[PDB]
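Below is one structure, written out as C-alpha cells; the observations come after it.
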Amino acid sequence: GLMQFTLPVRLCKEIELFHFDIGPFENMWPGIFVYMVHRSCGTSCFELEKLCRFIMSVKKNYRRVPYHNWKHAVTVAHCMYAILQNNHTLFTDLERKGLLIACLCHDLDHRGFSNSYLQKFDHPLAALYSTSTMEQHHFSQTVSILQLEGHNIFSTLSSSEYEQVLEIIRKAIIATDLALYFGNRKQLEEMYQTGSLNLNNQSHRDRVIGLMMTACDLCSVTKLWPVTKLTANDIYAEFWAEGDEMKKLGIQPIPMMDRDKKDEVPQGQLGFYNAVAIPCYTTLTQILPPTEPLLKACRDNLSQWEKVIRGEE
Ligand SMILES: Cn1cc(-c2ccncc2)c(C(=O)N[C@@H]2CCN(c3ccc(Cl)cn3)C2)n1
Ligand SMILES: [Mg+2]
Ligand SMILES: [Zn+2]
C-alpha cells in the first residue's frame, strides 16, 4: 500500500513531457513503468509482486533485435502514459489499466520482420493468422504470460471486467498493424469533420484508442532531433536485414529495405512524415487537443529531414 516509486528529479519532471527519452540504463525501465502505472492508474490498480513478475516475464519475451525490443515497448508505454496524463477525465479505470499493459506487450516476441516477409517466407504464423499476422501473435503471447502462475495482474476484476480489459488489449494490439491505420484515420477524419464523433459510442472509442496506439507506436518521430535521428539508425538496421532476407528468397526488396539505396533515406522519411506521421498526430490533436506537443515535435523533425536533403546537415 504505502511503498511508492520515486525517480530522480530530472526524470521526475521530464517523464511528464511527450518528448521524454527513457535513457540507456535498462535496469531503470521496470521502475519507470511501475512509476507510470501508479500515477496513471493508482497504487491499488495491481498487486506490486504480480506486476513485477509480469513485467520481467514480458521483458524476457522481447528478443535482442535492433528496434522491436524491450526499449521500444517501454518507450511506447511512456507515450501512452503522457497521453493519458494530459487527458485525465476522458478514460475509464479499465482503459487506463489495459492501455499501459497493451503498449508494454504490443511487439512481444518480434523477430524484426514485417507481416509481408513472414507471408513471402511462408512462416507457420502466416498460416495461423492470415492478416495482422505479427499483431495476432503479440496478443497470443500476452495471454500466455497473463496465464503463468503468479502473473494474473487482473485477478481482482470480475469475469466480465476481465473480458472487457482483454478486449481493450486485443483491439489496441491489433490496431498497431500500420496497414489498418490509414482507413482508421480516414473514418476518424470524416466523423470529426461531420461532427458525428461520439466518445460514448464504443465503436468510436475503439477507433480513437486505435489511433492513440498508432501515435504511441510511431512516437520516435516526436522526440528531439538527436533521439529521432539515432532511432532511425535502429529502424533501418531491421529494414535492411529484412531486405537481405528478401534477396535470399529471390525477391528484390522495396528501396526502404535495400541497403544499397541508403542515399534515398532522407526523401523516404519525408513521405512517411507527409503520408503517416503528420496526419496521425493532426487527427489525434483534433480529437484530443492536449496531445498537440506530439504534432509540434513531429513537424520539427520534418523540417530537420528537409535540412538534411538541402545538405544543411
Ligand atoms: C513502420 N514504419 C515505422 C517507420 C518509422 C518510424 C520512425 N522513424 C522512422 C520510420 C517507417 C518508415 O520510416 N518507413 C518509410 C516508408 C518508405 N521509407 C523509405 C522509402 C525509401 C527509402 Cl530509400 C527509405 N525509406 C521510409 N515505417
Ligand atoms: Mg508491431
Ligand atoms: Zn511497435
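Chain A is numbered as in Swiss-Prot; shown residues: 724-1036, in order.
Note that Cβ sites are derived from N, Cα and C of the backbone, with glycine treated the same way.
Positions annotated as active site, proton donor by Swiss-Prot: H791. Secondary structure at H791 (active site, proton donor), taken from DSSP and collapsed to helix, strand or coil, is coil.
According to DSSP, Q992 (3',5'-cyclic GMP binding site) sits within a helical segment. Its Cβ taken as reference, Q992 (3',5'-cyclic GMP binding site) is surrounded by 22 other Cβ atoms within 10 Å in the chains shown. The 3',5'-cyclic GMP binding site annotation in Swiss-Prot covers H791, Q992.
Note: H829 (divalent metal cation 1 binding site) has non-local neighbours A796, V799, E858, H861, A895, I896, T899, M936, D940, i.e. same-chain residues 6+ apart with C-beta under 8 A of its own C-beta. DSSP gives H829 (divalent metal cation 1 binding site) a coil state; it is part of no helix or strand. Under the heading divalent metal cation 1 binding site, Swiss-Prot lists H795, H829, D830, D940, citing experimental evidence as support.
Among the features that Swiss-Prot reports, divalent metal cation 2 binding site is placed at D830.
Per Swiss-Prot, mutagenesis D830 to N is noted as: Reduces activity 1000-fold. Listed in sequence order, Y785, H791, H795, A796, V799, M857, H861, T899 are the same-chain residues at least 6 apart in sequence whose CB falls under 8 Å from the CB of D830 (mutagenesis position).
Quoted from Swiss-Prot, the note on the mutagenesis of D830 to A is: Loss of activity and of zinc binding.
Just so you know, the Cβ of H791 (active site, proton donor) picks up 22 other Cβ atoms within 10 Å once every protein chain is counted.
Filtering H795, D830, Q992 by Cβ distance to ligand 2 (under 6 A) retains the following recorded positions: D830.
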